[PDB]
Amino acid sequence: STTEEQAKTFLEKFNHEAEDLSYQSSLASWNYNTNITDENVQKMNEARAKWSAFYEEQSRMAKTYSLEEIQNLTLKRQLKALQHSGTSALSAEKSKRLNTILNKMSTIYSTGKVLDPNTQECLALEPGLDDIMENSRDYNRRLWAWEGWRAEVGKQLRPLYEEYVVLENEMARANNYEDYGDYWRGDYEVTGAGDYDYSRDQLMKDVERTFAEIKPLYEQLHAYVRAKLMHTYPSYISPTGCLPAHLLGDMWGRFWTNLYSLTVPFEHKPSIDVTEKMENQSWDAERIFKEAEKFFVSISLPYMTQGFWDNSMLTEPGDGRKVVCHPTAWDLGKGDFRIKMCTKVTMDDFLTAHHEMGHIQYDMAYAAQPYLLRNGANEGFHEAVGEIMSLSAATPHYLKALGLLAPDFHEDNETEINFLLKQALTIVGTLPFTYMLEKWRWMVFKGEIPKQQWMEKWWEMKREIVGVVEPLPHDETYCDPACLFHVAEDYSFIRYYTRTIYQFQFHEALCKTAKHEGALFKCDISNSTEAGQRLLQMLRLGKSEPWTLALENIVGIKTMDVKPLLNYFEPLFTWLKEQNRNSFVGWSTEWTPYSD
Amino acid sequence: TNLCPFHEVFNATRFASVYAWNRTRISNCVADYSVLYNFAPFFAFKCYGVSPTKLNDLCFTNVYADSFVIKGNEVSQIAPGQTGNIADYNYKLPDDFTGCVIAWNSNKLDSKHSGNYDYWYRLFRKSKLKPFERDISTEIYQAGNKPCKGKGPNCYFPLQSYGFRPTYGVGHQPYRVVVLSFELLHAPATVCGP
Ligand SMILES: *[C@@H]1O[C@H](CO)[C@@H](O)[C@H](O)[C@H]1NC(C)=O
Ligand SMILES: *[C@@H]1O[C@H](CO)[C@@H](O)[C@H](O)[C@H]1NC(C)=O
Ligand SMILES: *[C@@H]1O[C@H](CO)[C@@H](O)[C@H](O)[C@H]1NC(C)=O
Ligand SMILES: *[C@@H]1O[C@H](CO)[C@@H](O)[C@H](O)[C@H]1NC(C)=O
Ligand SMILES: *[C@@H]1O[C@H](CO)[C@@H](O)[C@H](O)[C@H]1NC(C)=O
Ligand SMILES: *[C@@H]1O[C@H](CO)[C@@H](O)[C@H](O)[C@H]1NC(C)=O
Ligand SMILES: [Cl-]
Ligand SMILES: [Zn+2]
C-alpha cells in the first residue's frame, strides 16, 4: 500500500529484466571484440537498441515514484539512478540534434587526417602521431604535425563544441542542475548519510587543497624537465620561462612517459627488464595468467572459475580474424567474466594483466549485489583497484620471490632511482593537465567566461599553472584542447584523478596492514591474507553505501588526502631537492618562443 | 526386487522449474541408494532428518521427490527456515522436514547457446507461503492499490524468466535440484531397502 514496497517490486523487475538484456548486449559486445564480421555488427545494433529501449521504458515507468516517500537508502539510490533521464528530458528535436553532433565528433576525430606540405603522406592520429612523437626527437616535425592537426580539427569542431555547451547547459538546467558541471559532479553526491554527506563544491575545495599541498612538487619537477631539455636543446627553451607545449612527450602533454630517454639521470645502470628471462623459460599467456592467479591467491582472493579459461580469448587468434585488443573486460555477470588483451611476451603485458585482474576481482566482488549497484562505489575505484595490483607486482621483491629475477641479486641504487623516475613521470605528468582540463570544462559549463577569450585565458593559466606555453599564438578561432579522446566523446576526467589518489591511499593502507618496513615503494602485498580480507571488506561493497564509508573501510578517512602522494616519493624528492640547489624553481608566464 | 524409477526421475529432459514443483510419488519401491551416490559429482547433499549413510536400514511408507531448476544461490537457499525470493514465493520447505536434498549441475544439458527461457519463477505474491504448496498462479500481480488488468503501471506479472546460457560461471549455471521427502509415521511401510 506504501510507495516503498511498490518501488521494491519495480526494482526487482528492473534487476531481472535488465540482467537478461545486459547479458545479451555485453555477450554480443564480446562477439565484436573478437569476431568483427559485418553481420554481428547488425546483431547487437539491434541488441543495443533493445537494451536502450528497455532502459528508457523502465525509467519512464519509474518516474511516477516520488523520492520524498522512500526511506531505505539502498532503495533511495536505486530509484535515484533510475530517475536520471539524461537526454530524454529535452525535446525530441534537441535530443536528435545532440546525438547527431555526437556522431559528427566521433566521425571527425576517428577520421581526422593531416596532409604534409607534400600531400603524398596521408597520416592519422593513430598510430602516426604516436610514432612521430614517441620515436622522433626533431623539433620541426613535431611542431608542424601537431600544429596542423590542431588547426584542422578545431576548424571543424569549434562551433560544434559551442552548441554542445549551449545544449548541455539547457539539459542540466532541465534536470535541476545549475550547470552540466553539476551534472558531472552528481556522481559523488551522497545524501541521507550522517557523517557521510557531501555536496558538489566540497570536492572542489578538496581539489584546491590538493593543489595547495602539491604545487611545489610539480613546480620542482617541471624545473628538472626544463633543465634537462635545455641541456639537450639549449637554443629552443628558456631556463626560467615555461616549457613549450609541443615538448611534453606525448600528443597533448598528458603523459611524460617518453621523456625517459632524455631525462634518465644515470643512463648506464640497467633497468628492470625480465622479458629476456621470459624467453629464457618460454612463458606464455596461460602461464602469465596463472602467475597472476598465484599472486591473487596469496592475497586470499578467490580463483578464476573454469568459464574464464574456457571461453575468454587469451592470445591473438591468428590472422584470419581481426581483433581490436585494447586491454578490456566488461561485466557480463553471473560469474561469467572474461578478458581479451593481446598477450605478447613482455612486462607491459604483465602489468596490464595484473591491472585487468584487479578489474576482474573487483567486478566479481560485488556479484551478489543488485544490478544498479554492480559498479564501483564511484567511477574512480575500478581503475585504481586494478592499478594497485600492477604497482605491487612491479617491485623487484616479487620478481625475486617468484623466481622471475635471479635470486643472487641485490636492490641496486641508481637502478631503483630510475625505477622511481619510471613510475613518477608516468603519473605526475598526468595530474596538472587532467586537473586543468576538468577545471576548464567546469568554468565552460558555469559560463563565467564568455565566448571570445576561451583560448586566451586557457593558455595564460596554462602558462601560470602547468608551465606550458603555446609555440604558436592562437586566437578565439581555436578549440585546441577538444582534440583529446575523452573530451571528444563526453567522459569525465576526475576519474583519472580519483584513480591516482585513491590507488595510493589503498596502497598505503594495505602496506600498513602488510606490516612492511623500509622504503614504501618496495612494499609488496604477498602472503598477507589479513590485508586481503581488509581489501575484500570494501571490494564486496559496491555502490550500496556511500563511497566514503568504503574508503574508510580501508584507510579510515572519510576524505581523500595527499599524504600517500607525499610519502611515496619522499626519498625521490630528497634527491631532487638536493639537485635543484643550482637551478631556478618556478616559471615566468610572459615568455613565449615567438616573442623575440 | 522391483527397482524404483530413480533413474527415470533423475534422467528426464525437462525437469519442471520451482514454479511447478513437479512432485513424483514413491511407493512399492525398493530404495537402491548407490545410484543416489554414484550419479553425478553433485554439488549439494545436505541431509537433515535422516543420516546420509545410515538410511538404507530404514523402511518408509511414501517418499516425495520434487524436481526443479534453480541458480547457484537458491541451491544453498533451499533449507528449513530460510528467506529470499525462492524460499518464500516459489518453494518453501517445512521446518520439521526430514530427508535429503539433491543438487547437481546441468549446463551442457540445460543451458543452451542463445539461451533458455522456459524455466519460469515467481517473485511477488500477496502473502507468505505454506510448506509444500503449488501455486501456479498466473495472475498478473498488483499493488499500488490500483489493481489493474495488469502488466503495466505497477502491474506486474507473477512469473519471470531464467535466462540460461552455456557460459554462465557457476554462480548461476542452471543447477538441477530434487528434494527427497520422508515421513516416520506409523503405517504399513511399503518402501524397504535390501
Ligand atoms: C566469428 O566470426 C564469424 C565471421 O565469419 C561469425 O559468423 C561468427 O558468428 C563469429 N563467432 C563468434 C563466437 O563471434
Ligand atoms: C532495505 O533494503 C535491504 C536490501 O534489500 C533490506 O535488507 C532491508 O530489510 C530493507 N529495509 C527496510 C526497512 O525495508
Ligand atoms: C637466458 O637467455 C638465454 C636463453 O634464452 C641464455 O643465454 C641463458 O640461458 C640465459 N642467460 C642469458 C644471460 O642470456
Ligand atoms: C609466499 O609464500 C610462498 C610459500 O612458499 C613463497 O614461495 C613465496 O615466495 C612467498 N612470497 C613472498 C614472501 O612474497
Ligand atoms: C648507492 O648504492 C651503491 C651500491 O652500489 C653505493 O655504492 C652508493 O654509495 C650508494 N649511494 C649513492 C649516492 O650512490
Ligand atoms: C540417460 O539415459 C540414457 C539412455 O536412455 C543414457 O545413455 C544416459 O547415460 C542417461 N543419463 C545419465 C546421466 O547417465
Ligand atoms: Cl596542450
Ligand atoms: Zn582498463
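Each position is counted from 1, following the chain as shown.
Recorded method for this deposit: electron microscopy, 4.1 Å.
From the backbone N, Cα and C atoms, a Cβ is placed for every residue, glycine too.
Sequence-distant neighbours of B:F157 (mutagenesis position) (same chain, six or more apart, CB under 8 Å from its CB) are B:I140, B:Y141, B:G150, B:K151, listed in sequence order. Per Swiss-Prot, mutagenesis B:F157 to L (Swiss-Prot position 490) is noted as: Increased resistance to neutralizing antibodies and human covalescent sera neutralization.
Counting every protein chain shown, 22 other Cβ atoms lie within 10 Å of the Cβ of B:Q160 (mutagenesis position). The mutagenesis experiment B:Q160 to N (Swiss-Prot position 493) is recorded by Swiss-Prot, whose note states: Reduced host ACE2-binding affinity in vitro.
Under DSSP, B:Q160 (mutagenesis position) is assigned to a strand (E or B) in the three-state scheme. In Swiss-Prot, a published mutagenesis experiment is listed as B:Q160 to Y (Swiss-Prot position 493), annotated Reduced host ACE2-binding affinity in vitro.
According to Swiss-Prot, the mutagenesis experiment B:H186 to P (Swiss-Prot position 519) carries the annotation: Increased resistance to human covalescent sera neutralization. Note: B:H186 (mutagenesis position) has no non-local neighbours, i.e. no same-chain residues 6+ apart with C-beta under 8 A of its own C-beta. Mapped onto three states, the DSSP output places B:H186 (mutagenesis position) in coil.
Under the three-state DSSP scheme, B:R14 (variant position) falls in the coil class. Within the same chain, residues at least 6 positions away in sequence whose Cβ sits under 8 Å from that of B:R14 (variant position) are B:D118. Quoted from Swiss-Prot, the note on natural variant B:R14 to T (Swiss-Prot position 346) is: In strain: Omicron/BQ.1.1, Omicron/XBB.1.5, Omicron/EG.5.1.
For the natural variant B:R14 to K (Swiss-Prot position 346), Swiss-Prot gives this note: In strain: Mu/B.1.621. The structure shown keeps the original residue.
B:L36 (variant position) carries a helical DSSP state (H, G or I). B:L36 (variant position) is surrounded by 18 other CB atoms, counting those within 10 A of its CB over all protein chains shown. Annotation of the natural variant B:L36 to I (Swiss-Prot position 368) in Swiss-Prot: In strain: Omicron/XBB.1.5, Omicron/EG.5.1; the original residue is retained in the structure shown.
B:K112 to T (Swiss-Prot position 444) appears in Swiss-Prot as a natural variant; the accompanying note says: In strain: Omicron/BQ.1.1. Counting every protein chain shown, the Cβ of B:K112 (variant position) has 14 other Cβ atoms within 10 Å.
The annotation that Swiss-Prot gives for the naturally occurring variant B:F157 to S (Swiss-Prot position 490) reads: In strain: Lambda/C.37, Omicron/BQ.1.1, Omicron/XBB.1.5, Omicron/EG.5.1.
For B:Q160 to R (Swiss-Prot position 493), Swiss-Prot lists a natural variant annotated as follows: In strain: Omicron/BA.1, Omicron/BA.2, Omicron/BA.2.12.1.
B:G163 to S (Swiss-Prot position 496) appears in Swiss-Prot as a natural variant; the accompanying note says: In strain: Omicron/BA.1. Take the CB of B:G163 (variant position) and look out to 10 A: across all protein chains shown you find 21 other CB atoms.
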Secondary structure at B:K112 (variant position), reduced by DSSP to three states: coil
Candidates from B:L36, B:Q160, B:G163, B:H186 close to chain A, where recorded positions are judged by Cβ under 8 Å: B:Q160, B:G163
Residue pair B:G163 (variant position), B:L36 (variant position) - Cα distance, angstrom, rounded: 29
Contacting recorded positions, sequence order - B:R14, B:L36, B:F157, B:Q160, B:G163, B:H186 vs ligand 1, Cβ under 6 Å: none
Rounded Cα separation (Å) that holds between B:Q160 (mutagenesis position) and B:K112 (variant position): 18
